[PDB]
Amino acid sequence: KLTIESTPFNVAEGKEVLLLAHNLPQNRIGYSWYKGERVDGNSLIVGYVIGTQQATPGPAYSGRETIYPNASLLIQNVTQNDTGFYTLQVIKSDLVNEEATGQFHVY
Ligand SMILES: [Zn+2]
């Protein structure tokens, strides 16, 4: 099963956290990262198409997020408001998509 690991879980203010994705499905074609506990287009941080490597941001995009081809999400220069949940959806070529959440704490 798809799972999210935040590293580090505890992040000092001003530093960076990397959200790792374990057990990606093989016939995947893209990723979407959301702020919060659910897939919700209004909290889309960033969408990513594997085939073309095109990263489409926003509305939850600040300046600070980077999505990698292996689906990990780097958030830099973290603030006190970033404390919370983050949800990844992996879109598959057959659209039987998978999701996971997703947590870290800023001190
Ligand atoms: Zn605290």
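The numbering of chain A matches Swiss-Prot: 35-141, in order.
A Cβ is built for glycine as well, from the same backbone N, Cα and C atoms used for every other residue.
Around the Cβ of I38 (mutagenesis position), the same chain contributes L53, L54, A55, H56, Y120, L122, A134, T135, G136, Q137, each under 8 angstroms and 6 or more positions distant in sequence. Listed in Swiss-Prot as a mutagenesis experiment, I38 to A is described as follows: Loss of homodimerization and heterodimerization with CEACAM8.
Swiss-Prot gives this note for the published mutagenesis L53 to A: No effect on homodimerization. Reduces heterodimerization with CEACAM8. All protein chains shown were included, and the count of other CB atoms within 10 Å of the CB of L53 (mutagenesis position) stands at 22.
Here Swiss-Prot notes a mutagenesis experiment, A55 to V, with the remark: No effect on homophilic and heterophilic cell adhesion. All chains included, 21 other C-beta atoms sit within 10 angstroms of the C-beta of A55 (mutagenesis position).
For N61 (mutagenesis position), the number of other Cβ atoms no farther than 10 Å from its own Cβ, over all displayed protein chains, is 8. In three-state terms derived from DSSP, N61 (mutagenesis position) belongs to neither a helical nor a strand segment and is classed as coil. One mutagenesis experiment named in Swiss-Prot is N61 to H, and its note says Inhibits homophilic and heterophilic cell adhesion.
Looking at Swiss-Prot, the entry for mutagenesis of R62 to L says: No effect on homophilic cell adhesion. Reduces heterophilic cell adhesion. Here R62 (mutagenesis position) comes close to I84, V124, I125, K126, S127: these same-chain residues lie at least six apart in sequence, with C-beta atoms under 8 angstroms from its C-beta.
Of all Cβ atoms in the protein chains displayed, 17 besides its own lie within 10 Å of the Cβ of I63 (mutagenesis position). The annotation that Swiss-Prot gives for the mutagenesis experiment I63 to F reads: No effect on homophilic cell adhesion. Inhibits heterophilic cell adhesion.
In sequence order, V73, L78, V80, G81, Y82, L122, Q123, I125 are the residues of the chain that are 6 or more apart from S66 (mutagenesis position) and have a CB within less than 8 Å of its CB. Record note (Swiss-Prot), mutagenesis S66 to N: Inhibits homophilic cell adhesion. Reduces heterophilic cell adhesion. The unchanged residue is displayed.
In the three-state DSSP reading, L78 (mutagenesis position) counts as strand. Swiss-Prot lists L78 to Q among its mutagenesis entries, and the accompanying note reads: Inhibits homophilic cell adhesion. No effect on heterophilic cell adhesion.
A mutagenesis experiment is reported in Swiss-Prot for this position, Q123 to A, and the note states: No effect on homodimerization. Reduces heterodimerization with CEACAM8. For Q123 (mutagenesis position), other Cβ atoms within 10 Å of its Cβ number 19.
DSSP assigns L129 (mutagenesis position) to coil in the three-state reduction, outside any helix or strand. Swiss-Prot gives this note for the published mutagenesis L129 to A: Reduces homodimerization. Loss of heterodimerization with CEACAM8.
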Spatial separation of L129 (mutagenesis position) from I63 (mutagenesis position) - C-alpha basis, Å: 9
Mutagenesis positions compared (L78, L129) - the one with the fewest other Cβ atoms within 10 Å: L129
